[PDB]
Amino acid sequence: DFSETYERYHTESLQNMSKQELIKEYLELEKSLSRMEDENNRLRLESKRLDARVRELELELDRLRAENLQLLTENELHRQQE
Amino acid sequence: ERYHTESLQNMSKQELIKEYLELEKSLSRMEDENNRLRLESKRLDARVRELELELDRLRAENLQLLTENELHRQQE
């Protein structure tokens, strides 16, 4: 809400909980984290697979671009000579 | 359940609160990092499509260039 004013309120709020409610609330917060982690791992693997594909595709585009370039200047020279 | 009876409760309440805060704080860095991971890997997906087309298009040009190189080859 306000960045520090909120932490103040929010920490009082945990202060006015019992230890056992805090342990309850917290055990849920872990649930949520190991769920997020898992998705992190899924997301990192999919990003790594896609940048490999971009990698491969980029090379072939280079491999081919340079082929075309050469050809193109061969076709100019061998054309004008006519 | 109770692997935690012991973990969280050797701790003082004040330690727990500390522990709960920092855990909130990293759930939150991680939602940001996961967001970035979702967006990035959808951009990279756009990318691949853009590259699959530039490739196709480059192949059409390669075929033309080659067929022309071949015409000239035959006129020699």
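What you see of chain A is 266-315, 319-350, where the numbers are those given in Swiss-Prot.
Determination method: X-ray crystallography, 2.1 Å.
Just so you know, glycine gets a Cβ as well, placed from its N, Cα and C.
Features reported for this protein in Swiss-Prot:
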MUTAGEN   A:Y271 to A or E  Loss of function
MUTAGEN   A:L287 to A  Loss of oligomerization; when associated with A-294; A-332 and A-339. Loss of function and interaction with P-TEFb; when associated with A-294
MUTAGEN   A:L294 to A  Loss of oligomerization; when associated with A-287; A-332 and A-339. Loss of function and interaction with P-TEFb; when associated with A-287
MUTAGEN   A:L332 to A  Loss of oligomerization; when associated with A-287; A-294 and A-339
MUTAGEN   A:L339 to A  Loss of oligomerization; when associated with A-287; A-294 and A-332
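Positions of the features from Swiss-Prot, shown on the structure.
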residue: A:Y271; record: mutagenesis position; DSSP class: helix
residue: A:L287; record: mutagenesis position; DSSP class: helix
residue: A:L294; record: mutagenesis position; DSSP class: helix
residue: A:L332; record: mutagenesis position; DSSP class: helix
residue: A:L339; record: mutagenesis position; DSSP class: helix
Using a 10 Å cut-off, grab the number of neighbouring Cβ atoms around the Cβ of A:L332 (mutagenesis position), all chains included.
16
Roughly how many Å lie between the Cα atoms of A:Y271 (mutagenesis position) and A:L287 (mutagenesis position), rounded to a whole value?
18
Cβ within less than 8 Å of chain B, restricted to mutagenesis positions A:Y271, A:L287, A:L294, A:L339, yields A:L287, A:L294, A:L339
Rounded to a whole number, how many Å is the Cα of A:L287 (mutagenesis position) away from the Cα of A:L339 (mutagenesis position)?
72
Rounded distance in angstrom between the Cα atoms of A:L339 (mutagenesis position) and A:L294 (mutagenesis position):
62
Given the mutagenesis positions A:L287, A:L294, which one is most crowded in terms of C-beta atoms within 10 angstroms?
A:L287
Between A:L294 (mutagenesis position) and A:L332 (mutagenesis position), the C-alpha gap once rounded to whole angstrom:
52
C-beta crowding around A:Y271 (mutagenesis position), within 10 angstroms:
10
